[PDB]
Number of protein chains: 2
Amino acid sequence: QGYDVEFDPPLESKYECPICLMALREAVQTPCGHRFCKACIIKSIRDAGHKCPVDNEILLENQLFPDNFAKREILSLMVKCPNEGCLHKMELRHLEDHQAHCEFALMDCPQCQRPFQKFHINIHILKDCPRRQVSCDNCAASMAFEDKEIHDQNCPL
Amino acid sequence: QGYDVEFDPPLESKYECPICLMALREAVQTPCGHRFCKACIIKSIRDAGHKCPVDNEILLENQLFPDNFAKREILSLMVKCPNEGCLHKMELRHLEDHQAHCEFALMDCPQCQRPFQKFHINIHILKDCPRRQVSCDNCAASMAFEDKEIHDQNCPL
Ligand SMILES: [Zn+2]
Ligand SMILES: [Zn+2]
Ligand SMILES: [Zn+2]
Ligand SMILES: [Zn+2]
Ligand SMILES: [Zn+2]
Ligand SMILES: [Zn+2]
Ligand SMILES: [Zn+2]
Ligand SMILES: [Zn+2]
Ligand SMILES: [Zn+2]
Ligand SMILES: [Zn+2]
């Protein structure tokens, strides 16, 4: 449940959860000196037993504590946007704000329930969709771009 | 009250105590995310009051938490022996066991408490010391080396 992104430079060994093999998310530390994602290690105690997965030492959830130093460094490492095309890095904490605007991202066109790229998403909807709502100039009824001719033969004018 | 030693790979800011400017000793972490020596932050609290130095965020002693991940990192860092003349590098874990047997540590002479390197004491006792005991063939009574001249000119034979 770690951050599934491509860090730049690649994520260092000490900033990786041994459970999900990804960057620590809401980092917590065990008394035996090991870092895990909070939900990763709580589930491990809740599923695999009240132990530490690595060293088999007994692990207390209430003796766990938030490693807010590990968390701080990870959220400022330069990450690549997982969506296609982006080549400018950013601090991982801002990746949440980027994906509410990402122009390289991929979002759907509900006129036909289908994705595009954000620089092309609105470009297709208005001149490219075979299912785009283009009404007949005489009947004023919305029908597909690929269905514009078939109406005109039996079009109530 | 921190680790006073010269690290073979230069010490990184992540392992520095912002109080004593030295490598963390028994590293503990604050709820705000800043590492300190266990002694330093306890000293900084029970001498000033309940605070974190750098950020001034609320901090109690029972709210402290050992950072053994940082501690295990620090004890595996290569260091050089602080004793002058010693040229053997080692991981910080073994530094103490070397420092109690190191030839280049200063030792006090058992006659005049003059300071010498530990290996040199074996020589200074038998050849260089002025207070080393010597026996006179006529009397063979224990006496200081510097006192052999005033004794050989009046020896009762
Ligand atoms: Zn562990
Ligand atoms: Zn994890
Ligand atoms: Zn992007
Ligand atoms: Zn479309
Ligand atoms: Zn029509
Ligand atoms: Zn702090
Ligand atoms: Zn310190
Ligand atoms: Zn030494
Ligand atoms: Zn002496
Ligand atoms: Zn004599």
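Residue numbering in chain A adheres to Swiss-Prot, whereby the residues present occupy positions 54-210 in order.
So this one's X-ray crystallography, 2.6 Å, going by the header.
Each residue, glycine too, has its Cβ placed from N, Cα and C.
Experimental mutagenesis is annotated in Swiss-Prot for A:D57 to K, with the remark: Loss of interaction with UBE2N. The note that Swiss-Prot attaches to the published mutagenesis A:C70 to A is: Loss of ligase activity, autoubiquitination and signaling capacity. According to Swiss-Prot, the mutagenesis experiment A:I72 to D carries the annotation: Loss of interaction with UBE2N. Has no effect on TRAF3IP2-mediated 'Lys-63'-linked polyubiquitination. Record note (Swiss-Prot) on the mutagenesis of A:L74 to E or K: Loss of interaction with UBE2N. Annotation of the published mutagenesis A:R88 to A in Swiss-Prot: Loss of TRAF6 homodimerization and impaired polyubiquitin synthesis. Loss of TRAF6 homodimerization and impaired polyubiquitin synthesis; when associated with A-122; the original residue is retained in the structure shown. For the mutagenesis of A:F118 to A, Swiss-Prot gives this note: Loss of TRAF6 homodimerization and impaired polyubiquitin synthesis. The structure shown keeps the original residue. Here Swiss-Prot notes a mutagenesis experiment, A:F118 to Y, with the remark: Partially impaired polyubiquitin synthesis. Among the sequence features in Swiss-Prot, the mutagenesis site A:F118 to W is noted as follows: Partially impaired polyubiquitin synthesis. Where Swiss-Prot documents A:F122 to A as a mutagenesis experiment, the accompanying text is: Loss of TRAF6 homodimerization and partially impaired polyubiquitin synthesis. Loss of TRAF6 homodimerization and impaired polyubiquitin synthesis; when associated with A-88. Among the mutagenesis experiments that Swiss-Prot reports, A:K124 to R is described with the note: Loss of SUMO1-modification and c-myb-mediated transcriptional repressive activation. Loss of TRAF3IP2-mediated 'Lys-63'-linked polyubiquitination. Listed in Swiss-Prot as a mutagenesis experiment, A:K142 to R is described as follows: Loss of SUMO1-modification and c-myb-mediated transcriptional repressive activation.
Each of the mutagenesis positions A:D57, A:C70, A:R88, A:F118 was checked for a CB under 8 angstroms from a CB of chain B; the ones meeting this are A:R88, A:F118. Cα spacing between A:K124 (mutagenesis position) and A:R88 (mutagenesis position): 10 Å, rounded to the nearest whole number. Among the mutagenesis positions listed here, namely A:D57, A:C70, A:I72, A:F118, A:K142, A:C70 has its C-alpha nearest to that of A:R88 (mutagenesis position).
DSSP classifies A:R88 (mutagenesis position) as strand under the three-state reduction. Sparsest Cβ environment among the mutagenesis positions A:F118, A:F122 (other Cβ atoms counted within 10 Å): A:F118.
When other Cβ atoms within 10 Å of the Cβ of A:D57 (mutagenesis position) are tallied across all protein chains shown, the result is 10. The Cα of A:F118 (mutagenesis position) lies closest to that of A:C70, out of the mutagenesis positions A:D57, A:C70, A:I72, A:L74, A:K142.
For A:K142 (mutagenesis position), the spatially nearest entry among the mutagenesis positions A:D57, A:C70, A:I72, A:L74, A:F122 is A:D57, judged by CA separation. A:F122 (mutagenesis position) sits 19 Å from A:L74 (mutagenesis position), taking the C-alpha atoms as the reference points.
When other Cβ atoms within 10 Å of the Cβ of A:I72 (mutagenesis position) are tallied across all protein chains shown, the result is 19. Using a 10 Å Cβ-Cβ cutoff, A:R88 (mutagenesis position) registers 20 neighbours.
A separation of roughly 13 Å, to the nearest angstrom, links the Cα atoms of A:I72 (mutagenesis position) and A:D57 (mutagenesis position).
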